[PDB]
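S.K.: Right, I'll just put the structure down here and ask away after.
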Amino acid sequence: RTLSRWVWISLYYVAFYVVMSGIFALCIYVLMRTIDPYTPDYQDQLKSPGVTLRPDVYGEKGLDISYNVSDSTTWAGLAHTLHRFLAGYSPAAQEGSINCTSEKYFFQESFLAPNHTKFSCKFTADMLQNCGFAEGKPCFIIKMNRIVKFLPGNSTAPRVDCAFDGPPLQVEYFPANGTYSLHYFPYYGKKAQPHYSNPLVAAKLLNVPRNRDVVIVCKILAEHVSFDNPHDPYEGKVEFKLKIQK
Amino acid sequence: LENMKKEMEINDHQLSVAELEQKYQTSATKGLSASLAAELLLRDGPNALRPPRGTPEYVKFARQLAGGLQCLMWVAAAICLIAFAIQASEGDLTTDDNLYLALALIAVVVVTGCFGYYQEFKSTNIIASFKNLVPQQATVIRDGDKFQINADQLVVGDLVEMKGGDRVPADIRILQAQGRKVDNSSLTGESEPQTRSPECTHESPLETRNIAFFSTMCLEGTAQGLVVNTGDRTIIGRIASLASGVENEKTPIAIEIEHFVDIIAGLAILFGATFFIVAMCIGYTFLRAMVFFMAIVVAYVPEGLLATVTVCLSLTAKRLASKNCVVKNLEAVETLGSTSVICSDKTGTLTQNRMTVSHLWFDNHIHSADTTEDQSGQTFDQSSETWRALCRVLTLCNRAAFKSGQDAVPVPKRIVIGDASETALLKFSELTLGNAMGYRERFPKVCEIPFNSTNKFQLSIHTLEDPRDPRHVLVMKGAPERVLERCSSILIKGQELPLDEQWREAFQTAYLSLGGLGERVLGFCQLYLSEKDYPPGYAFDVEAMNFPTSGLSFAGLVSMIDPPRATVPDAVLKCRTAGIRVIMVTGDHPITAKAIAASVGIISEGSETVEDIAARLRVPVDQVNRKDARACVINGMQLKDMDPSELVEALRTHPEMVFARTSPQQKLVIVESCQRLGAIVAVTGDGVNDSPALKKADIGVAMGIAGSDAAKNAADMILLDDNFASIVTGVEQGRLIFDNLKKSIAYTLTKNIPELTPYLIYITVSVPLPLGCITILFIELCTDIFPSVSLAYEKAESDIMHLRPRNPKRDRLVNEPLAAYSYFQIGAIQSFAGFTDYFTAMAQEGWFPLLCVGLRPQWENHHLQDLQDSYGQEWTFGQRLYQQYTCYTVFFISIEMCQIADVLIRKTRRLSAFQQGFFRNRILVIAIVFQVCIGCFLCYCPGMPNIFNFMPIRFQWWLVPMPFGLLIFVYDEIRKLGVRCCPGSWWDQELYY
């Protein structure tokens, strides 16, 4: 608390906090310089790919979607997310990408600017057969987390088997000639490949049972894939508790 | 009120014996009736002292829990439970953070409570020590018969009898006495026996012979008296109540602590609420709004700080312990370093309290002996034959003898059986002459006349050692005047000569001068009896004057003395350089008091009192303007008349003051008067008469060896060695602690900003949380502790003793300049360094800084396993969290790294690290090594990511804050360079802690 001296304070910080924001920014901007505008410096963390699903999880979903077949409003929440993802793989959207078949990895070259947008493989929603959506016995959609320059697999395709032992359910898979087709990899990155589409795998649980919580875990297997669950339950697997309480 | 107790007492010593009885309804001969005594007992109450009420420890501990910071910590702890409670009901949250964090925070408050409790200690058993004095019972005469009764049973009016070896049961009016002497050291602090008789000697009852007081004891003789006062009513009983009555008070250091707590608490509440509302406007749910708040509280309160202060004090205390200075109360460690005025007792404090010879008058010259214990002085005279003659009388004419087994100890130290005068003489000769016993052996004493009350002289006849004429030599000593009447000739040099008027006049001058010195003077003379007149057989009659007493030869005069402790004069000057005013307050007589004052330096050379001006000018005292005299000597009798306003004037008016012949209450009054001025006062004393003053003083310091038990109980600190120099050390230590405390406080506070800012950005930016709550505790509780403590070790930057005492009003432990530097300048730099590493970790992982804004809702969403980074990769919930936690860990480490520079800068307020040497402090360096070791251990050790959420950091990560750490060092170095370069103001006033 002074007087006719506050000007000696205000002006001080003005060009001291000034100098400091100026240095702080100074050091962010140098750091930023030393990173590739197409690939992060560390991939470890991300390394085991996560498996995520469309149905917004109330808790541990992907199908921890408890709803009532008898009620229209009950499913509507899950449908919004379901439509949101699928909307992306519309045919209108894909004009210019390239058509493929289930096969081996395709190498666009190095992660370099000298080539134009790397052409991604087309993916038709049509491949996901039979899947508003399933009013009863939901048809959840699975996806593998994108990771640049990662080649998951061996053989033609990386499998996804969902399992409960464990009470009855009937598993049905819709996956574009397979499971996850290898022709989709490696992923060049958003910079290199803009409207890139990752392979989806629809799963339908036609299960005869009703009114009970079924813990259904869908797992992906590969040399590359590893699982935790002692931590991230997401790591290469799903945790969904479907309940068709009708 | 105690105010009544502060005043001088009034008594019945003036009344006649018979009149005294009328008031009391008592009998001088018969004493009270059994029935009457009982009746009075119920009326008056018991002859006992009743201590006051105290407080429990449980309450004392709990009171600390409400130490601001503790309050904030409590709100945080509860708020944690509140969030937890809301959570448990609404959605089953498996997490245990809140609940646990709540547990941890509560623990922090309790542990912190212990530290403050430890600091706040008051070990006081004053009443207990007094109880130790109490005897048992007392003899009274009732129904014409004497019987022993419980002392409490004693009532006013009964007839009491005392004899040597008994403690006075109550205040008594002496009716009759025979050779009674008493020790009134309780009132005076002086042990010399004082005679007690029925006659009223003086108007002041404290001085008169006819009154005997409770708390004193009869040394010899017997006496009877009528009890005037009992219990609390007695003169000392009141002093007891007053000492008990006076409040302990609050240490200055304590006041400073509370002051900053309010400052920090204020900022905490302001930012806490300020952001609470800012969040709500943002649209944050109450569930979240509270969580942010808890973080804010943790960030703002320096959890570790109060404990650090206690540790720093304890460490300082330990050093002093090595000094032979024991500190009972941890806070007292500072007080001293804040004293403005010292009120000191003379005897046993300033002085050694050991009588001794002063000077001698022979050969028409005054010679001065060496009074000092160690005998640091020089010799006055070996050569003159006159000296040998005087020496012989001092040895021969002396009854005193050393206790056996003394040979180990030094001559002035050894215990002697005899009166003080004879012991002084014995020690005087033994030192210069060699063994006295030898002299007594060589000259056997045939006959002697011991000092008589009437005679006023002591005479001895010895066989001359000389073999040529082993005849009889007569020696005698006594009152100087009396000896003079007895002498015809004077041994001048070796030869004797007639005693002319001229020499006689010189004798008077010598006698008056020595007396002026406040010294007790004795005359010495001898006579060589004629051989023909006295045969070797010749019998001498002690009872009847068998031999001539007159026409003797006057050898010389001897006078006595005592002395200041060796360290004292130097210590006084040092206190004065420090700007501390030193006042003498003593029970002793003024002539002695003034002389020592000059010796020690209380009264500087050239300074004059009104009386001395009058003498020099040879003008009346009334004529002298008092303003002219800087120095003053006030007798207790005069003090009694004066009002406190008058006392105030004396204190303001004089720089060098001596209060002599003061009573215990008057010492208290002097102390209070100084305090009234607004000065912090220290009292130094050894005696029971010091007790009230010691209690009242802001800090009382008692002498350990010399000190009486009561004084020690009254005091805050004890000098075990009786080393007065320790006071100078004590004052320096408190100041150093204040200087070092500021450094430690600034150091601790600076880290608050890097803790605060991440929370703020979190809300405004909507970025992932840069630093967690748990992480904050790792800093304040873990890493910062050793380094903060190490600042206590710092040496003085400048000559601390050179500066004046701090102005408790003006100079505070924590001021706005500290906040500006800690919060505004350096802490800000640290915050950025923390953020930078935060950005680096995220960016390396794939989340570039641009992308982070407004991400937190998605980031926090447990449901979303697929958050997209800058690259286009998708992350699960747990995976991103690991990165986030790693961010917390690096941010944490960045604080440590930035703290390294801060520790170095905090080392010195003014001076450069080059000058001070950022290096001598071993503890400080240890702090840097341990703090880094702990941080690495926390990050690297397996299992820590679970509990603390600390993750392993890449080598590169450690480096991120390095540039910021360096900037801090340079910045502070440049700043300080400016301060020293120009003492003018700008940088100094603003930043200088």
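Quick note: numbers on chain B are straight from Swiss-Prot, i.e. 42-1034, in order.
For this deposited structure, the header notes the method as electron crystallography, 8.0 Å.
Each Cβ is built from the backbone N, Cα and C atoms, and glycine gets one as well.
For reference, Swiss-Prot lists these features for the protein:
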- B:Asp386: active site, 4-aspartylphosphate intermediate (ACT_SITE)
- B:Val339, B:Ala340, B:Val342, B:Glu344, B:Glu796, B:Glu821: K(+) binding site (BINDING)
- B:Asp386, B:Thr388, B:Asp727, B:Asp731: Mg(2+) binding site (BINDING)
- B:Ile120 to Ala: Has potassium-independent constitutive ATPase activity (MUTAGEN)
- B:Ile120 to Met: Has normal potassium-dependent ATPase activity (MUTAGEN)
- B:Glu344 to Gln: Reduces potassium-dependent ATPase activity (MUTAGEN)
- B:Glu796 to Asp: Reduces potassium-dependent ATPase activity (MUTAGEN)
- B:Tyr800 to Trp: Has constitutive ATPase activity that decreases in the presence of potassium ions. Has potassium-dependent ATPase activity; when associated with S-804. Has weak potassium-dependent ATPase activity; when associated with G-812 (MUTAGEN)
- B:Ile804 to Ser: Has potassium-dependent ATPase activity; when associated with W-800 (MUTAGEN)
S.K.: Quick check: of the recorded positions listed here (B:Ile120, B:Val339, B:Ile804), which one has the Cα closest to that of B:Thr388 (Mg(2+) binding site)?
M.R.: B:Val339
S.K.: Taking Cα atoms as reference points, which of the recorded positions B:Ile120, B:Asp727, B:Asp731, B:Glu796, B:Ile804 is nearest to B:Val339 (K(+) binding site)?
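M.R.: Given the candidates B:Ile120, B:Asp727, B:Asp731, B:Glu796, B:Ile804, the nearest one is B:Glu796.
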S.K.: For B:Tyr800 (mutagenesis position), which residues of its chain lie six or more apart in sequence with Cβ-Cβ distance below 8 Å?
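M.R.: When sequence neighbours closer than 6 are ignored, B:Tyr800 (mutagenesis position) has B:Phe316, B:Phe333, B:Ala336, B:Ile337, B:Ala340, B:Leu810, B:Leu812 within Cβ distance under 8 Å.
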S.K.: Counting other CB atoms within 10 A of each CB, which of the recorded positions B:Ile120, B:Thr388, B:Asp731, B:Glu796 comes out lowest?
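M.R.: Comparing Cβ neighbours within 10 Å for the recorded positions B:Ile120, B:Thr388, B:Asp731, B:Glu796, B:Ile120 has the fewest.
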S.K.: CB neighbours of B:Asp386 (active site, 4-aspartylphosphate intermediate) within 10 A?
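M.R.: A count of 28.
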S.K.: Who sits close to B:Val342 (K(+) binding site): which same-chain residues at least 6 apart have their Cβ under 8 Å from its Cβ?
M.R.: B:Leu110, B:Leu113, B:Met114, B:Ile305, B:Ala309
S.K.: Can you tell me which of the recorded positions B:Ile120, B:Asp386, B:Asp727, B:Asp731, B:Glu796 is spatially closest to B:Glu821 (K(+) binding site)? Compare CA atoms only.
M.R.: B:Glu796
S.K.: Which one is it: of the recorded positions B:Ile120, B:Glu344, B:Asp386, B:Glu796, B:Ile804, whose Cα lies the shortest distance from the Cα of B:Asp731 (Mg(2+) binding site)?
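M.R.: Nearest candidate: B:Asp386.
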S.K.: At a 10 A cut-off on CB-CB distances, which of the recorded positions B:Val339, B:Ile804 has the highest count?
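M.R.: Per the Cβ count within 10 Å, the most buried is B:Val339.
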S.K.: With H, G and I counted as helix, E and B as strand and the rest as coil, say where DSSP puts B:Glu796 (mutagenesis position).
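M.R.: Helix, per DSSP.
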S.K.: Around B:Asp727 (Mg(2+) binding site), how many other CB atoms lie within 10 A of its CB?
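M.R.: For B:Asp727 (Mg(2+) binding site), the count of other Cβ atoms within 10 Å is 29.
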S.K.: Relative to the mean position of the Cβ atoms of B:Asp386, B:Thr388, B:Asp727, B:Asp731, the recorded Mg(2+) site, which additional same-chain residues have Cβ within 8 Å?
M.R.: B:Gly230, B:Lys387, B:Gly389, B:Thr390, B:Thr627, B:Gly628, B:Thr725, B:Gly726, B:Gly728, B:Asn730, B:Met744, B:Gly748, B:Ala752
S.K.: Quick check for the class: what is the C-alpha distance, in angstrom and rounded, between B:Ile804 (mutagenesis position) and B:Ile120 (mutagenesis position)?
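M.R.: With distance taken Cα to Cα, B:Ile120 (mutagenesis position) is 19 Å from B:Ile804 (mutagenesis position).
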S.K.: With the K(+) site defined by B:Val339, B:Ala340, B:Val342, B:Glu344, B:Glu796, B:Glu821, which remaining residues of that chain have Cβ atoms positioned within 8 Å of the Cβ centroid?
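M.R.: My list of surrounding residues reads B:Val338, B:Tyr341, B:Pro343, B:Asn793, B:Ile817, B:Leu818, B:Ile820.
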S.K.: Could you state the whole-number distance in Å separating the C-alpha atoms of B:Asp727 (Mg(2+) binding site) and B:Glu344 (mutagenesis position)?
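M.R.: That comes out at 42 Å between the alpha carbons.
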